[PDB]
4 protein chains.
Amino acid sequence: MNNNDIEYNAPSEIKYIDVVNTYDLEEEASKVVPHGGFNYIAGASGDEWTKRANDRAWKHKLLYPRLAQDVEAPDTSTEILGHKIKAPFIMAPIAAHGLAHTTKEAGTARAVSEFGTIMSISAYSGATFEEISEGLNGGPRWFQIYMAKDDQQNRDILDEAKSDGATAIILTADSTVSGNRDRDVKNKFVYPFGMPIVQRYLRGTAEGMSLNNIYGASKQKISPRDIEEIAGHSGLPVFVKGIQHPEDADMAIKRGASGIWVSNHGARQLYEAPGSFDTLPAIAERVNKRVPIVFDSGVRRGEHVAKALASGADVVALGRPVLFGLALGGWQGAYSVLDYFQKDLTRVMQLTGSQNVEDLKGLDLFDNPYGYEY
Amino acid sequence: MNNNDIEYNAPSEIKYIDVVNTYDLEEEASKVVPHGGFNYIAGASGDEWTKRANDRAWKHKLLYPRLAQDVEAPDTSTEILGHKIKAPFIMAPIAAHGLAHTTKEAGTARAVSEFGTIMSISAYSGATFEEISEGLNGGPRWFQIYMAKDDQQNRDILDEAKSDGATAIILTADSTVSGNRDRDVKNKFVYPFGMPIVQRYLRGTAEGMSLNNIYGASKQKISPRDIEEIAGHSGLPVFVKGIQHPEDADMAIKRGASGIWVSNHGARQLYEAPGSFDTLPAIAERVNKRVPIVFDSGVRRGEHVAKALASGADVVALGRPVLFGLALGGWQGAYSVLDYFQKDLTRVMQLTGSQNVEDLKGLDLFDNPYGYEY
Amino acid sequence: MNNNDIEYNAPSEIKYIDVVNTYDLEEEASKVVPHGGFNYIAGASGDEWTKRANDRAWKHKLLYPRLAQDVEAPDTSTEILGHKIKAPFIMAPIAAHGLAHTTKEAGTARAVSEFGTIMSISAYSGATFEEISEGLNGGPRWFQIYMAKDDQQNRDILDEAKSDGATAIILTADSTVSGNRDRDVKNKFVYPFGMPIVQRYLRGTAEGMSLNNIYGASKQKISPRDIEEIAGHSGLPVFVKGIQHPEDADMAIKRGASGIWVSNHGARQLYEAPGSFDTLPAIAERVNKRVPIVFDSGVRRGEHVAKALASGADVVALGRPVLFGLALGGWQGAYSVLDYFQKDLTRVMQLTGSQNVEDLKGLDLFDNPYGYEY
Amino acid sequence: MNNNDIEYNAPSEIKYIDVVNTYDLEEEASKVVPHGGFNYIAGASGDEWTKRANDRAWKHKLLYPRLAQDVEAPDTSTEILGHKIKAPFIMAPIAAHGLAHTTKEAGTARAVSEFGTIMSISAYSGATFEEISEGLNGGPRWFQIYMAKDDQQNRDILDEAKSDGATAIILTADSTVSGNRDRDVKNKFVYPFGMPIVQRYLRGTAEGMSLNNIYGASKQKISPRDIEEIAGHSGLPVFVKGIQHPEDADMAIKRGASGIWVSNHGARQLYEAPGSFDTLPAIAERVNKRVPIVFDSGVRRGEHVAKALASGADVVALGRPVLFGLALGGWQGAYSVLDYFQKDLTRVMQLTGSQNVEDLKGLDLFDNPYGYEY
Ligand SMILES: Cc1cc2nc3c(=O)[nH]c(=O)nc-3n(C[C@H](O)[C@H](O)[C@H](O)COP(=O)(O)O)c2cc1C
Ligand SMILES: Cc1cc2nc3c(=O)[nH]c(=O)nc-3n(C[C@H](O)[C@H](O)[C@H](O)COP(=O)(O)O)c2cc1C
Ligand SMILES: Cc1cc2nc3c(=O)[nH]c(=O)nc-3n(C[C@H](O)[C@H](O)[C@H](O)COP(=O)(O)O)c2cc1C
Ligand SMILES: Cc1cc2nc3c(=O)[nH]c(=O)nc-3n(C[C@H](O)[C@H](O)[C@H](O)COP(=O)(O)O)c2cc1C
């Protein structure tokens with residue numbers, strides 16, 4: 001509650017939560033988050049066929065159990081762009097957080113730094129860098145930009161992020177206009193508070209505004225020059241985020257990207273597009289070790305983390321389930337989810353004969369041509 | 001008391017409507033359209049498995065989002081057979097618009113004309129040429145014939161169509177007898193008004209007749225000679241409509257057709273046949289640029305428009321959604337649907353990196369061998 | 001009803017019926033046929049997945065509409081083994097009939113005879129040859145044997161069939177023991193009346209016996225020798241019925257069979273087996289024109305008839321739909337079903353460009369690798 | 001009651017039961033077994049998609065009915081490792097029979113020896129060996145272990161099994177940690193019984209062990225040396241159980257395994273893995289006759305037994321259906337299930353043309369590329 005908060009009443013309770021599986025968290029969160037903001041978080045484009053595809057894609061490649069593999073206390077730690085992290089997942093950049101919990105991004109930040117991974121800060125955060133920093137307590141962070149049409153504004157934002165301690169920049173390029181998000185349209189959803197970091201290029205405050213109008217204020221005519229100019233201007237490794245087609249990965253690397261972030265924005269953008277995990281092997285094969293790959297869009301289980309790594313990702317990024325955890329328990333709730341994914345992965349590692357994160361990368365997967373219904 | 005009717009009570013309200021997606025228009029229209037007429041419009045052959053196939057076919061080939069493309073305010077305009085149109089879609093020829101709205105084909109014509117595309121006029125209109133002309137106000141029109149058995153009556157229909165200003169003729173050849181339309185059979189659907197363009201070759205004057213008997217007063221024994229003779233007589237470009245097999249595209253072109261219209265009649269004809277979109281690539285490859293291709297049967301989204309163009313259609317034709325929009329709001333309801341399609345396509349163009357309609361034609365699509373269920 | 005029934009109240013009413021599709025006939029028949037007999041007729045082995053397979057197989061190969069073909073009043077007539085028949089379908093041998101209607105096999109016989117096709121008489125009829133002959137009125141018939149273990153009894157049965165007027169013998173070889181018919185097990189189904197043709201080797205009545213014990217009385221150790229011997233003894237062309245594997249077709253033909261009858265007994269026999277129509281092309285390719293093929297198991301629509309002919313069958317045999325028609329209206333109800341199939345096929349011929357039954361045999365079908373769910 | 005067990009209200013009645021199919025037994029047993037313990041038996045990892053895969057896999061390869069095969073009274077008997085058994089299925093090792101019935105493993109042992117097959121005894125069974133031995137009354141038995149961390153404990157348990165007359169050892173190696181069994185977590189289920197067969201050999205991390213913490217307390221770091229050592233120390237043929245990947249079959253054999261036991265532990269272990277049946281042919285082809293194969297996980301029908309044998313298994317092992325039978329009627333209920341499988345297989349054998357169990361191994365199966373939904 002600052003200049004924004006009105007009749008939007010986000011949960012405020014802080015507690016650890018029992019996570020049996022992350023799927024149940026959606027319905028659980030529907031009972032604590034205001035209808036508009038909940039459906040903004042949970043919903044996807046069209047009739048959500050592609051979000052369902054993100055989920056069902058994991059049944060296309062199945063894990064073998066493996067035995068007498070000489071493996072005992074699996075270690076989930078890994079390293080990406082110099083950061084040593086407790087497990088091979090990071091927090092995806094997500095604009096929402098105040099929609100889910102009054103402690104907002106600072107809540108998520110505390111869970112992420114206490115767990116021991118990397119926080120990605122969305123340009124569309126409801127919290128300032130200062131507020132997020134207090135939650136991170138010096139933990140690592142990456143900053144995600146939605147580009148302004150005005151170059152000076154981009155250079156200011158990047159300077160603020162770097163000054164704040166960002167050690168990579170995430171260029172989200174799959175959102176030059178909004179997806180067709182039927183739930184938000186039908187609800188007439190509107191952000192109930194401000195976006196302090198991108199404020200400088202919105203007609204007024206984000207507060208009364210639709211997402212369609214926030215994107216749209218952003219840069220539509222993103223080109224490979226933008227990738228080069230952001231890497232050049234910031235001193236920092238640049239990820240290009242939203243990639244589903246291998247030619248865009250070759251393009252981004254040749255334009256100076258230091259990482260490829262394979263994603264379909266959790267199916268919130270282009271409708272009637274593939275499940276994200278289905279696109280990963282061809283992108284990995286084109287990238288061919290040139291830069292690290294972050295994978296997201298549909299990760300719900302430790303099995304999914306293992307499959308992504310076997311298929312070419314260095315790490316995955318987590319989204320909705322952590323935000324559902326934040327709704328239900330603030331920072332401790334979000335931490336419960338992160339802790340669930342580590343323990344879930346540890347079980348999968350033991351059963352697949354994987355001693356460490358590198359072993360996961362060499363797993364052979366069973367191909368399932370029958371799909372979901374088998 | 002309106003002296004023309006016995007008792008069919010079509011909606012008459014004129015207003016713009018919201019359109020979140022075109023699928024919802026179906027149930028909304030069922031609320032205002034008399035039962036028999038509504039189910040004539042919505043229904044299809046058999047248990048409607050092929051109507052479902054028309055819709056599920058769109059998931060067989062998926063769009064890639066593409067980033068850093070160098071794209072900003074896409075332009076949906078295109079040209080076909082000399083007509084500059086505002087978007088790469090036209091109005092499909094559909095019988096008896098009076099079943100949907102009291103303004104009938106004049107209402108449709110007004111929406112189509114004002115939006116900026118081509119009107120196709122069904123030989124089975126409940127409206128005269130002069131009535132539809134008042135709606136078009138000089139806008140482009142194509143005339144779709146259901147042939148008479150008698151050559152002179154076809155010459156006369158063609159002469160009237162051309163005198164009215166028709167700039168192409170559409171020979172619909174997939175309806176030599178009716179499909180097995182179970183809804184219409186169970187409702188005992190009969191037309192509540194006459195059809196002035198084809199009245200000449202009906203024994204009666206269409207009002208209490210079944211479609212079964214109307215088709216079937218029309219010509220059953222269509223042969224490639226009819227294509228030659230229609231082309232010869234009415235020296236306008238001829239489309240052969242209803243094509244699903246590539247051999248028929250080649251046959252029609254060699255018989256003098258100037259266009260191929262790929263369609264299964266919105267699944268109202270042959271049952272247990274493929275979804276129309278699945279047939280398109282093979283027809284396009286056989287046509288091999290010789291004449292333009294119109295594609296229809298199941299187009300509901302901008303994504304579908306894009307996939308059709310990427311797969312070799314020059315434009316698509318829209319049917320049910322526009323007629324539902326007419327039911328709900330007369331010319332303004334129909335206009336709202338066309339406007340929806342233009343804006344829906346624009347988003348898709350932006351997210352796929354397509355600056356113009358030509359760029360759409362060059363899109364690679366992701367093959368999805370899993371089905372609808374993924 | 002006859003002098004056997006324990007207390008079985010079969011319908012007796014004789015009327016023509018409106019058939020919109022044959023699938024609705026199943027539920028309509030359930031309202032008038034006693035529970036036990038109804039589920040004996042409608043049911044299949046296990047959880048009926050293979051009966052479902054029989055029906056869904058028809059979606060694996062899809063018909064193309066064809067246009068400007070030069071076609072007008074399609075002729076359904078054909079000829080098999082010297083019989084000129086009105087349409088390319090015959091009556092399958094069915095041991096039910098008095099379970100469906102008090103007029104029994106004589107009622108079905110009258111419908112088939114008046115329609116103008118071939119009646120197949122089951123060895124497990126609840127009617128005598130003389131009873132069936134009065135219904136047939138000189139109409140053509142084929143006799144289906146369930147073999148006795150004793151040779152002499154088989155000779156006696158074949159002689160009675162031939163002296164009755166049988167012009168072919170159908171050896172059903174796929175029922176050496178009963179399928180696992182869950183409905184009949186749970187209903188404790190037992191025949192309410194006798195089976196006069198095979199009574200000689202039952203040592204008793206079929207009345208109050210289970211199908212398991214009746215099948216148990218017929219011959220289990222059928223070998224190729226039985227094919228040779230039946231052909232040798234009778235004057236007659238012998239079909240082997242129940243064939244799903246191409247090697248059995250080659251075997252049957254080399255053992256003296258004059259026809260191959262592709263069937264899985266309407267899924268009443270071996271469970272977790274393919275849909276019948278999926279097995280047909282490989283049998284046809286191996287038969288390679290040597291003898292005529294009859295196809296059954298799942299035929300519900302004129303499209304199914306077309307597909308089977310296009311895939312190598314000379315005729316199809318009809319079963320459950322006709323018996324449901326019999327339950328509903330006696331011979332007139334059975335007739336309404338035959339007449340429906342004739343008209344249904346006529347529509348399909350016109351839409352596919354088939355002037356006659358030979359033209360159907362040359363149709364190409366579209367392969368649908370996606371399932372039923374598309 | 002044993003004062004040392006947690007109170008648990010298992011069924012105690014003993015009666016033969018009617019078995020129409022094994023699937024209906026699950027629901028029937030749910031009415032008499034305590035909720036927690038019932039769901040422990042019935043449930044599986046995650047949302048149970050891999051348990052469903054186990055069941056749907058059987059629809060990937062379909063049986064052909066075969067005719068004129070000269071077959072009459074099929075013989076289900078077979079032999080494995082010198083044991084002559086009445087049918088090609090054995091009891092799978094399961095430690096939790098007392099959850100189904102108060103007679104625990106002694107009840108199932110009675111059914112299994114009365115029927116004439118092999119009883120697999122979990123070392124961690126609820127019943128005492130003397131109780132189980134009384135049930136077996138001399139019948140053949142195999143013993144299943146987990147590797148303990150403590151080597152001496154392994155030697156002691158193996159000696160115990162050999163002195164108890166075990167003629168083979170089953171090393172279950174797919175459970176180095178527990179699967180994610182949502183039902184048990186959600187039900188807060190605590191397994192109630194002790195482990196009298198091995199209590200007393202329990203050392204170190206295994207001290208105070210129960211099924212509640214077996215997995216964690218036993219050996220995680222199993223290597224091929226464990227297999228060698230077990231085979232070396234024991235006199236006996238050793239099966240390695242839980243194999244789904246062909247490399248693991250080759251490893252186990254090269255390490256001295258006398259048998260490969262293909263299994264996913266009834267889907268109670270690794271989630272989002274293939275259905276067990278789908279893994280079988282690749283394992284069989286790699287084994288290539290070196291040692292016998294036991295197959296389990298999803299066997300519910302005689303058709304499944306036949307498909308497994310056709311696909312390279314020597315025998316299958318049964319689990320859940322036998323426990324549901326034990327719940328419903330003690331040893332006689334369990335016996336009714338074994339007897340059902342024997343009759344079910346006999347019918348399949350007759351209809352596939354298989355005179356004996358060797359013939360089943362020669363069966364060609366029909367590949368069904370469409371899925372379960374056909
Ligand atoms: C509530 C919501 C808000 C999001 N906001 C952003 C954003 O500000 N910037 C961005 O790059 N991605 C954003 N994303 C996309 C995520 O970074 C990520 O791609 C997505 O959450 C992965 O899908 P999943 O959560 O279903 O696994 C958002 C996603 C959701 C769920
Ligand atoms: C209500 C209705 C009437 C139609 N009438 C005609 C007609 O008179 N002539 C014609 O060529 N096609 C006619 N069609 C077929 C359409 O031209 C077009 O093929 C179909 O609407 C496309 O399928 P869709 O509307 O589901 O997208 C009709 C379709 C429907 C919905
Ligand atoms: C009620 C019932 C009884 C049958 N009785 C016999 C029979 O006595 N002899 C035989 O060869 N086939 C018999 N059949 C199999 C049929 O000949 C035929 O293969 C089956 O009806 C085709 O399946 P469909 O009716 O589902 O299309 C019977 C089928 C059913 C429906
Ligand atoms: C309740 C339950 C407990 C089990 N306990 C063991 C165990 O003690 N040791 C073992 O090797 N397998 C165990 N299994 C796996 C079985 O040996 C067998 O692999 C499984 O039951 C096969 O799956 P199905 O029962 O669904 O056909 C258990 C399975 C279930 C059903």
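Note: Cβ is positioned from N, Cα and C throughout, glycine not excepted.
Summarising the annotation, Swiss-Prot assigns active site, proton acceptor to A:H265. When secondary structure is read from DSSP and collapsed to three states, A:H265 (active site, proton acceptor) falls in the helix class.
Secondary structure at A:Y146 (pyruvate binding site), as computed by DSSP, is coil. If you look up Swiss-Prot, you'll see A:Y40, A:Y146, A:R181, A:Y215, A:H265, A:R268 marked as pyruvate binding site.
Long-range Cβ proximity for A:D296 (FMN binding site), meaning a same-chain Cβ under 8 A and a gap of 6 or more residues, is found for A:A92, A:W261, A:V262, A:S263, A:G266, A:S276, A:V316, A:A317, A:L318, A:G319. The feature FMN binding site is assigned by Swiss-Prot to A:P93, A:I94, A:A95, A:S122, A:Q144, A:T172, A:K241, A:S263, A:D296, A:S297, A:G298, A:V299, A:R300, A:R320.
The domain 'FMN hydroxy acid dehydrogenase' annotation in Swiss-Prot covers A:14-370.
Among the mutagenesis experiments that Swiss-Prot reports, A:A95 to G is described with the note: The mutant is three-fold more reactive towards DCIP than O2 as the electron acceptor, whereas wild-type under the same conditions is 14-fold more reactive towards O2 than DCIP. Substituted 1,4-benzoquinones are up to five-fold better electron acceptors for reaction with this mutant than wild-type. When Cβ atoms from all protein chains are considered, those within 10 Å of A:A95 (mutagenesis position) total 23, not counting its own.
In the three-state DSSP assignment, the secondary structure recorded for A:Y191 (mutagenesis position) is coil. For the mutagenesis result A:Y191 to F, the note given in Swiss-Prot is 4-fold decrease in activity and 6-fold increase in affinity for (L)-lactate.
Here the Cβ of A:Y191 (mutagenesis position) has 26 other Cβ atoms within 10 Å, regardless of which shown protein chain they belong to. Where Swiss-Prot documents A:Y191 to A as a mutagenesis experiment, the accompanying text is: 18-fold decrease in activity and 92-fold decrease in affinity for (L)-lactate.
For the mutagenesis result A:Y191 to L, the note given in Swiss-Prot is 12-fold decrease in activity and 3-fold decrease in affinity for (L)-lactate.
Here Swiss-Prot notes a mutagenesis experiment, A:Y215 to F, with the remark: No significant change in catalytic efficiency, with a 4-fold decrease in activity and a 4-fold increase in affinity for (L)-lactate. Affects the pyruvate release rate. Taking a C-beta cut-off of under 8 angstroms and a sequence separation of 6 or more, A:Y215 (mutagenesis position) has the following same-chain neighbours: A:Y146, A:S175, A:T176, A:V177, A:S178. Secondary structure at A:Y215 (mutagenesis position), taken from DSSP and collapsed to helix, strand or coil, is coil.
Mutagenesis annotation in Swiss-Prot: A:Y215 to H, described as 18-fold decrease in the catalytic efficiency. The catalytic reduction of FMN is affected more strongly (33-fold decrease) than the pyruvate release (5.4-fold decrease); the structure shown retains the original residue.
Between the listed binding-site residues, namely A:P93, A:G298, the fewest other CB atoms within 10 angstroms of a CB are found at A:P93. Counting in whole angstrom, A:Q144 (FMN binding site) lies 10 from A:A95 (mutagenesis position) by their C-alpha atoms. The recorded positions shown are A:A95, A:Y191, A:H265; of these, the one with its CA atom nearest the CA of A:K241 (FMN binding site) is A:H265. In this structure, the recorded positions that sit close to ligand 1, with a C-beta under 6 angstroms from any of its atoms, are A:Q144, chosen from A:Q144, A:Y146, A:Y215, A:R300. In three-state terms derived from DSSP, A:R181 (pyruvate binding site) belongs to neither a helical nor a strand segment and is classed as coil. Sorted by the number of other CB atoms within 10 A, the binding-site residues A:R181, A:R268, A:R300 start with A:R300, the lowest. Of all the recorded positions listed here (A:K241, A:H265), it is A:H265 whose C-beta has the fewest other C-beta atoms within 10 angstroms.
In the three-state DSSP assignment, the secondary structure recorded for A:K241 (FMN binding site) is strand. According to DSSP, A:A95 (mutagenesis position) sits in a coil region rather than a helix or strand. The shortest Cα-Cα distance between A:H265 (active site, proton acceptor) and any of the recorded positions A:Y40, A:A95, A:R181, A:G298, A:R300 is the one to A:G298.
Under the three-state DSSP scheme, A:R300 (FMN binding site) falls in the coil class.
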